[PDB]
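Please read the structure below before turning to the comments.
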There are 2 protein chains.
Amino acid sequence: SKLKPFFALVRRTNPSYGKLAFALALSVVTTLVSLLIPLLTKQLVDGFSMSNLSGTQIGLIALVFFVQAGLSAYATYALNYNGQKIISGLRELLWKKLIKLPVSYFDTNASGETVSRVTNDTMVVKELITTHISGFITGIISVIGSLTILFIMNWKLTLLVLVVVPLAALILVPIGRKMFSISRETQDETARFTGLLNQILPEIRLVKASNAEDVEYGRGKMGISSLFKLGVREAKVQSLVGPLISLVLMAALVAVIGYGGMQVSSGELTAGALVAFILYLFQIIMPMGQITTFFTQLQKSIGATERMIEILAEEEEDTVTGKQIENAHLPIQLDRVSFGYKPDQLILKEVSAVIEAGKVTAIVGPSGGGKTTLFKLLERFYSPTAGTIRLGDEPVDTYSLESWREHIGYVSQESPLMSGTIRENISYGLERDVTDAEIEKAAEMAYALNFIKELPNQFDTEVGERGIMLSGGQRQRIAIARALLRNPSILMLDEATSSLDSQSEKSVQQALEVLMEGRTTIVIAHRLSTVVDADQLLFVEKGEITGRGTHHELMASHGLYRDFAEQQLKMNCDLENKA
Amino acid sequence: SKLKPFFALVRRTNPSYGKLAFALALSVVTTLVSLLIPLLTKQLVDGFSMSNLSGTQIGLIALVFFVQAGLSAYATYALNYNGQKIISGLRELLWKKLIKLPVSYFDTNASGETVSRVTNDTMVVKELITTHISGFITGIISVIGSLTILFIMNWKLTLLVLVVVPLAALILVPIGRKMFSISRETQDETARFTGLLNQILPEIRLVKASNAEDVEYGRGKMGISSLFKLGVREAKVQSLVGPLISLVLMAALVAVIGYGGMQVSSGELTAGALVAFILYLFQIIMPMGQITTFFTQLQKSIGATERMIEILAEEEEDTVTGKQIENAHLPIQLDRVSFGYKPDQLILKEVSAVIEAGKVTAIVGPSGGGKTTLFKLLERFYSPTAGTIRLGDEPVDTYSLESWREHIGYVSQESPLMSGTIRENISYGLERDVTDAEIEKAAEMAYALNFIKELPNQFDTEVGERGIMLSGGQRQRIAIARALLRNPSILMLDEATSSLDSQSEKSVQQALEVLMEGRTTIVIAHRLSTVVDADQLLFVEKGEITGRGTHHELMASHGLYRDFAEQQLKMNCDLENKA
């Protein structure tokens, strides 16, 4: 039942079944060859009466050892090499999917969790394929094979092992479960106490000022004391568990080996048959260890194969069907548009606007008021809940998302840069050709060239986490040059959120104007004073919009709706409004 | 050499040496009793000729097993119980030290690192005391004892083990070191690749907008490929290492047990002497495992005992010698005061001021300009580099730090609250008696009572990390009530840094005035407009101070020094200065 999705998943990578089957066959043959070794030692030891020592018998044991090792090396390489092919194919599929999942997917799901899945689930599956299946089969063949060979030479001494091994395990298991429960509880109390100490130490500033020396000592002392009480409770458990595990193991060993010796010493058995018996006991206990591990692995494996298949079945973004845009700067109408993540809550509704060729329109309104939805609707970062976005007089969902994203340009504050060269960032993702003589003809414009020429290298710095740190103004100027190299007909601007420094800001404002000249521009911001020059402002009413005039008209005949943001500004200052 | 600081450290806890010595003696006796068991099994097995089976011989083995387990339970409890006493004593010493280390210590050293030390070093030392020393001694006695008993019954078969065991180890060790090196390199490349994927995923916003789909796919594909290449290099190592470990172990076992059988089968040995030989081999291999672990533990232990002793030898704050203050609101002079963390850089120098009875003085100046040093000097959070702080006409270092911290009061923005009750916070650390009828007579003042009475409980909420989250204004009002319950003669105020919300701020300003009335107040802040009412402002010049007048005098005859902060404000707004 559960093995049909795993198999299907493995088949997605078009694996070579012959090579895996042959490797498994070699493992099975390696285990069967490992059951000859104790019979050949018994034949050698039984044949040592009057000390003949036939050299062919000790040489044949070496030939069988080198043959077992040669086949085990081949099977182990083949299994690992194909597992490495299978896992590589899985990761390539998962990565090609992730890069095409709609930007909605990363809005709902954590990027780190997705990375964690593609890096761990594939690993689990690998581990299952390369080691655990072959380990499990070989262990079963080794265990049942060894017991069958033992019962055919001396059934009394294996009947004893088939009582001693289960009765020893029936004791050690519960005693071990009980032990581990106490280890977890002391770990948790250790954690609680470290947490408590951590929490007191950064507030030492007040503790000192308030004369709370004995008070904070005493609350820490109660933690020392609760840890000590659990430590004594662990001591009273570990003192019974330790001696009892050693008592059981040695009583099992003495019982098995002493009855082996008491058969050889009476004549009911030979010296070489006892030798074979010990040599097989090691071939019972260890693979029995192996097989047990298979099942936990199998559970984890199922969960992984559930998550990966989940990703690789999800919807991907249809970026490449529709028309091609001609004369793209034409009027963007919204007419009866609407949105919500689910129809339970319509985040934006009954909206209409026009956005005008070569002008600016500014989305500015209350913090947390949903205003970011209209911006994400206009850049196609989100599909409307059945209401029209229209360019000129054609519904915008007509044009291909490639032919849309090509005639849009995009810039933000708070941006990092792509790990790569500075010329690679100044021309990122655009498949048109570029040249040294024009890539800096886009960079002199944002004042990027005459900044970049002062760095240790004029085309690289390993920008981002590897290279030197850059200030927000430098990062913005690098973004503004990329958009001048695309020469988009429409521009989407994310001017600021959170908080920022005003250092060099007037030179950054003079850098920004370059890009927005003579093309249609849509801006989103957190304050009115940054937006005083705009040809239409849009105020946001937690689901609906008004304003639809100059900044001054908001200051003249809007009133209370300016006051619902301007009061929070006037708690700090008049923000250069001077009114 | 290295054992003299550990021992001294252990002696600091006044441990019971008799009980540890007796537990170690019991462990040694338990190991010697564990060397009888295989001789008694040999006597039983050798005595089984003609199958007499004397019941006293199989009963005596059980009596020796229950005696070994009884003494092992007692020794194991005693060792763990005394280790739990020793570690508890260590932690109590370390915590009583930390709480008294000067506030300078936590300024240089990370609190988390100190917690980590007191929670891990003590543990390491515990582990060494309870398990590793006894484990090491018992292993040596078990190993040398078992080998000495083997050589006295059959020296040929132990001479073989004393060649087989070292020659097997001389192979497995290097092959294992080499194996682990490849496992580390693949871990690192896995980490590098996850890091790379992580770094791409939160920037999916641009990747989509820029048409960088094949570009970001290909950079990820190169990571899949480098991981696959290292995976194949690991496969070519694991394929030789696995077979070779199994080949060696089985060749060692076959050689030892086959020569055991070939002695019994020729008559050079008995069936029971072979049984004893196997039973002792297990008493050689496992404690040899144990002893090896002792040394790594010993190294770690030394490092721990080095850090803990370091803490427990450090200087602690002399909080309780000097005079007692009378009439504490008198003039605080600074005259030729100076400071620095080291004399290499004098952070503040040649400073003089007066701070005046029942007035306000405000420390306001450039960000990162060192101004926080003068505030920390005035509250005695730091000693001057030989220049006088003086109250009335007495040097302030005359009064006890208790009798100082009692006549000071202290409040800050950005503060958390002590984990505890709300009545416990409103009266924190003060050793004077309090009553329900007066603790709320301090709380009605900050408007704290009529806020607290609306919570689910009127005296508790488990405030901080356990309970409900509180806003900055509520936390400030709780702090302001504590200072009214102390009724300090002098007040130290940290008004704001970083960033804050203006929500309810005018009601918080009306709450703050309550505390500062009719007592001397020192304030530190980040903007001039918050401080317009102050009777003296102090501007800071990266080592020296001026201003020494009203806010308006800074606005009238200071000029360029107001401009060196006011310009950065005027990039945003005039900040209600209206000039």
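We number chain B the way Swiss-Prot does; in order, the residues shown are 10-588.
Cβ coordinates are placed from backbone N, Cα and C, and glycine is handled just like the others.
Annotation comment: Swiss-Prot describes B:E504 as active site, proton acceptor. Over all protein chains present, the Cβ of B:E504 (mutagenesis position) has 20 other Cβ atoms lying within 10 Å. B:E504 (mutagenesis position) carries neither a helix nor a strand DSSP state and counts as coil.
For B:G378 (ATP binding site), the same-chain residues that are 6 or more apart in sequence and have a Cβ closer than 8 Å to its Cβ are B:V549, B:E550, B:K551. The secondary structure of B:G378 (ATP binding site), as reduced to three states from DSSP, is coil rather than helix or strand. Here Swiss-Prot flags B:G374, B:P375, B:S376, B:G377, B:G378, B:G379, B:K380, B:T381 as ATP binding site.
Residues or ranges marked as domain 'ABC transmembrane type-1' in Swiss-Prot (evidence: sequence analysis): B:29-309.
For B:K380 (mutagenesis position), other Cβ atoms within 10 Å of its Cβ number 22. According to Swiss-Prot, the mutagenesis experiment B:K380 to R carries this note: Retains 2% ATPase activity; unable to transport Hoechst 33342. Traps ADP in a beryllium fluoride-dependent manner, confirming ATPase activity. Probably unable to undergo NBD dimerization.
Looking at Swiss-Prot, the entry for mutagenesis of B:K380 to A says: Complete loss of ATPase activity.
Experimental mutagenesis at this site is recorded by Swiss-Prot as B:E504 to A, C, D, Q or S, annotated: Complete loss of ATPase activity; mutant proteins trap ATP in a vanadate-independent manner whereas the wild-type protein traps ADP.
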Sparsest-packed of the listed binding-site residues (B:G374, B:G379) - C-beta count within 10 angstroms: B:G379
Rounded Cα-Cα span from B:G374 (ATP binding site) to B:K380 (mutagenesis position), Å: 7
Check: same-chain CB within 8 A of ATP site center, minus B:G374, B:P375, B:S376, B:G377, B:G378, B:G379, B:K380, B:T381: B:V549, B:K551
Densest Cβ neighbourhood among B:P375, B:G377 (binding-site residues), 10 Å radius: B:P375
Most crowded position, judged by CB atoms within 10 A, among B:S376, B:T381 as binding-site residues: B:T381
B:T381 (ATP binding site) versus B:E504 (mutagenesis position) - Cα distance in angstrom: 12
